[PDB]
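Peer 1: Please find one structure pasted underneath; my questions will follow.
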Amino acid sequence: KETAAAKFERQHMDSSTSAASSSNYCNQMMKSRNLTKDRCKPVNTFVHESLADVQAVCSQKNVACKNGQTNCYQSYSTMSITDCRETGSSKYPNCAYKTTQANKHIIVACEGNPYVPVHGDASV
């Protein structure tokens, strides 16, 4: 139903904020982006850069994917990101996440025409 590129945007893009300035950021975002509809997605990362900046990574450093694929790319620069990980006292339908803001290089798998991100590899 959802194209891979569209799914990547919904799960990983948050260009409206510069960084997570609250401990409840993940709880709110995971719900908003519909990542806990039928189950709590254990881990997810949101990138605080423009969509153009993230799409541009597909033309940056080509690196191997965690599974051997060769269509992965690492951003030349660090980007503001927020890591969301399910908390211990977390249980669907009441999911709970820990919010970890950081600045790191992202790694994405790209595909298609246009050649865009479709998966977000273990961001450096």
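Chain A residue numbers are taken from Swiss-Prot; in order, the displayed residues are 27-150.
Here the Cβ of each residue, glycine as well, is placed from N, Cα and C on the backbone.
What Swiss-Prot records for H38 is active site, proton acceptor. Annotation comment: Swiss-Prot describes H145 as active site, proton donor. Feature annotation from Swiss-Prot assigns substrate binding site to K33, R36, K67, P68, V69, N70, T71, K92, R111. Under mutagenesis, Swiss-Prot gives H38 to A with this note: Loss of activity. For the published mutagenesis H145 to A, Swiss-Prot gives the following note: Loss of activity.
Quick one: where do these features end up spatially?
Peer 2: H38 (mutagenesis position) falls within a helical segment according to DSSP. Annotation for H38 (mutagenesis position): same-chain Cβ neighbours under 8 Å, separated by at least 6 residues, are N70, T71, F72, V73, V80, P143, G146.
Cβ neighbour count for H145 (mutagenesis position) (all protein chains, 10 Å cutoff from its Cβ): 20.
Under DSSP, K67 (substrate binding site) is assigned to coil, being neither helix nor strand in the three-state scheme.
DSSP assigns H145 (mutagenesis position) to a strand in the three-state reduction.
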Peer 1: Grab the substrate binding residues from the record (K33, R36, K67, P68, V69, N70, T71, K92, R111) and give me their largest CA-CA distance in Å.
Peer 2: 22
Peer 1: Reported as an integer number of Å, what is the Cα distance between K67 (substrate binding site) and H145 (mutagenesis position)?
Peer 2: 15
